[PDB]
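Below: the structure, in structure tokens.
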Amino acid sequence: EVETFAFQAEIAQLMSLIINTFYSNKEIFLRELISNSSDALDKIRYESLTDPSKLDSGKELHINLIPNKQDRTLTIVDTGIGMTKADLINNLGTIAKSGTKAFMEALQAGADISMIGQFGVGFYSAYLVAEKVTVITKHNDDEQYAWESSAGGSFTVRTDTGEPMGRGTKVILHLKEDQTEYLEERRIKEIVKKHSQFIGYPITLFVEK
Ligand SMILES: CNCc1ccc(Oc2ccccn2)cc1
């Protein structure tokens, strides 16, 4: 059972701007997704301060970066609070309509695309480098779900049959053909050190055979 939804108009415009504006500094997508993962980890940590059972679904709080050159995918995994089906609809737990409006105003006042994360819609910077994005997520209060979109105005949500995650979020970036530099170990390391060296969770960069 696959459900197909239309993006709200303003989110569709945000995605079209990210895809179609000439902007060479694409590497910021990874900073934004790691920052989102840190935010999600902070949330489950905070809930666990008063209810330890919130970590029955997994005590480890971490971020994994998994490149796969055969699949041409970069996957960012975190064991944060995850998202309910309702959160996945409703723009992956963001205030994306008002955030996009504020981001648009800033761009017209001289800001650039790299400020996107200050407006709460940093997730959509994934489309700087990905032709399709798959989000697998498990929240303590819901079942495991998969969100997917190749932009073009729509996304899908289905129950995830795949590997159980326990708790957290997996962002799978299906990279554009000309953006495979983001599968190279030395490139990922360089970006993580430049933008995320002080993240307060362990970031493990997986290697390949
Ligand atoms: C914005 N809150 C999350 C967060 C925390 C630490 C962090 O680390 C670095 C590393 C290099 C330069 C700047 N910040 C990056 C993001």
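Shown for chain A, in order and in Swiss-Prot numbering: 16-224.
According to its header, this structure was worked out by X-ray crystallography, 1.7 Å.
Cβ atoms here come from the backbone N, Cα and C positions, even for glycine.
In Swiss-Prot, a mutagenesis experiment is listed as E47 to A, annotated with the note Strong ATP-binding. Strong interaction with HSF1, HIF1A, ERBB2, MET, KEAP1 and RHOBTB2. No effect on interaction with TSC1. The Cβ of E47 (mutagenesis position) lies under 8 Å from the Cβ of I131, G132, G137, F138, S140, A141, each of these being in the same chain and 6 or more residues away along the sequence. In the three-state DSSP scheme, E47 (mutagenesis position) falls into the helix class.
Mapped onto three states, the DSSP output places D93 (mutagenesis position) in strand. Counting every protein chain shown, the number of other Cβ atoms lying within 10 Å of the Cβ of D93 (mutagenesis position) is 27. What Swiss-Prot notes for the published mutagenesis of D93 to A is this: Impaired ATP-binding. Strong interaction with HIF1A, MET, KEAP1 and RHOBTB2. Loss of interaction with HSF1 and ERBB2. Los of interaction with TSC1.
Long-range neighbours of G97 (mutagenesis position) (same chain, six or more residues apart, CB within less than 8 Å of its CB): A55, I59, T152, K153, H154, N155, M180, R182, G183, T184. For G97 to D, Swiss-Prot lists a mutagenesis experiment annotated as follows: Abolishes ATPase activity.
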